[PDB]
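Below you'll find the structure, written out as C-alpha cells, and then a few comments.
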Amino acid sequence: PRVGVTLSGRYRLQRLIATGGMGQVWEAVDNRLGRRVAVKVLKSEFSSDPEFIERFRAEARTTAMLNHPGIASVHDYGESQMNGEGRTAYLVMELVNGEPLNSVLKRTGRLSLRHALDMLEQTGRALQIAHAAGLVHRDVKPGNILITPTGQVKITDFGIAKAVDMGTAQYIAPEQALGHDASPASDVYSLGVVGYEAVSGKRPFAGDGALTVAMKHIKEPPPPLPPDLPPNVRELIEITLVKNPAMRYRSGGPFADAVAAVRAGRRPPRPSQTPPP
C-alpha cells in the first residue's frame, strides 16, 4: 500500500487527507525535523511525461520561495520511487491548523457582511503575492480557503500540476472551462464565486452534473444577488463575475483594494484599462 512508504527516505505517509484528479494529499511525518506535513503525491501518468516534470520543478521552486502569512508554505518537493508504481512526483507543504471556508459556510449559511468582506480582502492580498511572482492558483474554492482560530485566512493547495499540464466546476472560471490558460484574473473570478456564496448563502450556478455547471459559467450570467444587500457589495461581486477576464481586476491586489473601498463605504473602483500586449 501507500501507507508507511517513506518518500526519498524522509517523508513517511500515515493518513489520507484529500483525493483529487491530480493525485492524493497525505499526512506524512518528516524524518529529518520530526514535524507532521502534508504531501501531494501526483499520479504516475504525469510523472511518465518528461515535459511535465521540468515545468513542475520550476513552478514548485517559485511557490516554495513565497513567504507570506496568508499562504500555506511549500517546504519541499521532488520525485520518489515506489515498488510496483514507478517514479512519481510529490509536493511537501504546511499542515494548516484551521477550518476550511466550505465547512464554515455549511454551518453559518450566509456570512455577515463584515466577516465576508474581511476574508475576501485577505484572500486577495495573499493571492497578489503569488500573482506578482508569476503564479496562478487555478483552484480557488472555499475548500482551499482556511480560517485559523485567530481569524487569519490561509490559502492552501496551489495548482502546480495544472501549470505543467462537480466541486471543480462549481467555482471554475469561464476561460478555464473553455480550455484556455488561467491567469490571475481567473483567481479573481473564482474568488468572486466564493464571495457570491459568502454574501448570499447560495452558489451562483448549480446542476445535476459537472459539465452542466461548468457550461453555466461560460454561457449563463449570474443570478441577481439578494435585494437586502448594499449596492456597493452587489457591484463588487458582479464586476468579478464577468466572462471576459480582461474586464475584471487584473490580479488579487486590485480586487483587495476594491474590497477595502466597499468596506469604507465607497463604490468599488473600476478595473484599470487593459494595455495592448
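Numbers in chain A track Swiss-Prot; the residues on display, in order, are 3-167, 178-289.
Structure method, as recorded: X-ray crystallography, 2.9 Å.
The backbone N, Cα and C atoms fix where each Cβ goes, and this holds for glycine too.
Sequence-distant neighbours of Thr21 (ATP binding site): residues of the same chain at least 6 apart with a C-beta under 8 Å from its C-beta are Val27. Sequence annotations record features per position, and here Swiss-Prot assigns ATP binding site to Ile19, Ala20, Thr21, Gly22, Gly23, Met24, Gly25, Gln26, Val27, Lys42.
Taking Cβ-Cβ distances under 8 Å and a sequence gap of 6 or more within the same chain, the neighbours of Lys42 (mutagenesis position) are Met24, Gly25, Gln26, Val27, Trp28, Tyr92, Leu93, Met95, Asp159, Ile162. Following the DSSP three-state reduction, the secondary structure of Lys42 (mutagenesis position) is strand. Under mutagenesis, Swiss-Prot gives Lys42 to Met with this note: Loss of autophosphorylation activity. This mutation results in cell death.
DSSP gives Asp141 (active site, proton acceptor) a coil state; it is part of no helix or strand. Same-chain residues at least 6 positions away in sequence with a Cβ under 8 Å from that of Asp141 (active site, proton acceptor) are, in sequence order, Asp159, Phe160, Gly161, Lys164, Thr180, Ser202. The feature active site, proton acceptor is assigned by Swiss-Prot to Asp141, with sequence analysis given as support.
One mutagenesis experiment named in Swiss-Prot is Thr180 to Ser, and its note says 4-fold reduction in transphosphorylation activity. In the three-state DSSP reading, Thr180 (mutagenesis position) counts as coil.
Within 10 Å of the Cβ of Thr180 (mutagenesis position) there are 15 other Cβ atoms, across all protein chains. Where Swiss-Prot documents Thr180 to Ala as a mutagenesis experiment, the accompanying text is: Loss of auto- and transphosphorylation activity.
Where Swiss-Prot documents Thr180 to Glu as a mutagenesis experiment, the accompanying text is: Loss of transphosphorylation activity.
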Greatest C-beta neighbour count within 10 angstroms, which of the binding-site residues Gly23, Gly25: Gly25
Farthest-apart CA atoms of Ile19, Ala20, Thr21, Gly22, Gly23, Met24, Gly25, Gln26, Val27, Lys42, residues recorded for ATP, distance in Å: 14
Where the model skips 10 residues between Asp167 and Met178, distance between their Cα atoms in Å: 20
DSSP state at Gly23 (ATP binding site), helix/strand/coil: coil
Neighbour-count leader, CB within 10 A, binding-site residues: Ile19, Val27: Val27
